[PDB]
Amino acid sequence: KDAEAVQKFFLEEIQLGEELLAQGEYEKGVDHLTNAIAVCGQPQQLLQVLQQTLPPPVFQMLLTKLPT
Amino acid sequence: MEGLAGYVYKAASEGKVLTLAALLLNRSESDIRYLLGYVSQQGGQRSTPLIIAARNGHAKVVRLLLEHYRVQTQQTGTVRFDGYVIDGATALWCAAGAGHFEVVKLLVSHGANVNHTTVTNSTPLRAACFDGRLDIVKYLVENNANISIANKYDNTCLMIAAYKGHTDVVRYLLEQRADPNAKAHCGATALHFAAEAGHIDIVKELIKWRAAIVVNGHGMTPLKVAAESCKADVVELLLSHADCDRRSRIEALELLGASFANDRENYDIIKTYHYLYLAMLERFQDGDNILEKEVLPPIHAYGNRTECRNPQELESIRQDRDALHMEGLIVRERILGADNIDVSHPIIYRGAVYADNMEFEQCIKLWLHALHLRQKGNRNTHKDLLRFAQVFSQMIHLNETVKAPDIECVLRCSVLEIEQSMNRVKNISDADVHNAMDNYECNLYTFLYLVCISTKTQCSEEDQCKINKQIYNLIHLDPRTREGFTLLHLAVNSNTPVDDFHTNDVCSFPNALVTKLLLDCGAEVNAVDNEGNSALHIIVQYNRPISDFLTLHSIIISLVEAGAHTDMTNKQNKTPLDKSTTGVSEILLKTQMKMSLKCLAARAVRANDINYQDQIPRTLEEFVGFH
């Protein structure tokens, strides 16, 4: 449930998120990042990195979407 | 581990910051610490993820590596750009070598070294100035880049920018109190490079900034450097420097006019005559201070023409274009000197056009002088000998004749060049050993082409004796190729490369005449290569036994009459009878083969695995060694 298989799964999820996020699909990117965070139950490292390396609007949406 | 690190490197090469936001996250501390600093070899280069990320100019991944991981920023690596491979590089050096300003700003703001050199001592400021961007150079200078730091070849920060023609960069460098009176190994003073590259703006900026108009190592001031390369604008700018006196002005005009006569890019013979005429007027403008031209011996290579002494003589060759070419050659050889590097190139070109208009006598006359000048400078003459082979073979192909002293002179030059190439190959450790070996093999092939052409001509007895003496002088050295082939081995080999340009018409290998000449001159007929094949092994291993049956017949007869063993064994322990790939060659060799009871006994010993080592006499220790 948390092995390398789902690790590669959400790796591909955030890869497509990066691709469509540079392409402009911010809703698709935030949905894919939600699917990526919804498998690893405590990604504090990504919780801090994506607060910094991400553009302010996309993570501003995503942080609000995380309680939902 | 290694596979995931390679994936990290692959994603960081494309700058996939989100991929590295998981491949290097949600892990422990020391498990990824090696991964961040793991060098990954790819595309024939070695680099860390930071180095390749800065090389591809991705600021997000570099910022994440410099902020969330605190990766050390003085890592070393390799360089793919700048035409070559430079090791000992730096992340900042790779970033500044392509113009990516933001990654340079991030690296300098988070702990990189502005003066971190390379194996060639190239500071990042030198890379940024070679790229040409001005803002990055301004920022790097403002962060104390030590603008006076040179490189391994002593090319300072200003000289590379002056050569590359970035006028803003040289203007800023001279604004920040650089060294305009710089030096290098060749003696260039940052204005020789600008004049050679023909950049008027950088020359103007350096002149305005109190440059040093001083002669370099090769005996050429920047004014004479500009006149050597037909740069009229650079000559005009440097000629109003108010310290050129009067001799150097007329010398510059004479050299510029001479260079315009036979330069491939800037060929203009009206300009040549008019610049020479302006120089002669400036010489003959004073009643009592006629700056009379230096007397020159009449070189036979230029039709025995002497340099013009008065404008009355120059007015008589304003329409003699084939004489104005010779006047340009004479003037630029008098001015540049016989020992200068850039004298042989026009002499070749004026030869080459004479080779184009079926006028090969003057082509040989010019090219031999160019070859002699390049030979007595310890330069590289591998291409000029190939040009000689091509022009000789084009002479032979068109039913023309080749003078035997010309072939003798070219053969002597080729023998000297092969000697110098052997010395260079045995002396160089690892710098250009592949290039030196390729040049050596090309020189050997050129010598074989020249020997074939000499056989295809008609030579006098003394000239033939001289040619054979030069061939024997080479053969006594026993030159070898990469595979160990001697001259005879290639001369009996159908796999010997022949260049497509004007040598396939004459020099066809294997050639019976070349083989007979080499065997008569004293070639080692029993010699073997690294594979162990003899000359007989190569010639029976042939694929045209009927098409040139006369050639194969004569080569096999000559090889067996010279005294080669007909049952020698190579490294695979094969006799030339078994190596014979065609029935005709095997039949002919078997007819030529004469049996020996010594050979039969040696073959019996080799087949029976008798312990003949330290038992039979020493000479028979060699005999049985190859049956």
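What you see of chain A is 61-128, where the numbers are those given in Swiss-Prot.
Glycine is treated like the rest: Cβ placed from N, Cα and C.
In the three-state DSSP reading, A:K61 (mutagenesis position) counts as coil. What Swiss-Prot says about the mutagenesis result for A:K61 to R is this: Defects in mitophagy; when associated with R-56 and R-68.
Taken residue by residue with DSSP, A:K68 (mutagenesis position) is part of a helix. A:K68 to R appears in Swiss-Prot as a mutagenesis experiment; the accompanying note says: Defects in mitophagy; when associated with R-56 and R-61.
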Measuring CB to CB from A:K61 (mutagenesis position), give everything in the same chain under 8 Å that is also at least six residues away in sequence.
A:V99
Just counting, how many other CB atoms are there within 10 A of the CB of A:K68 (mutagenesis position)?
11
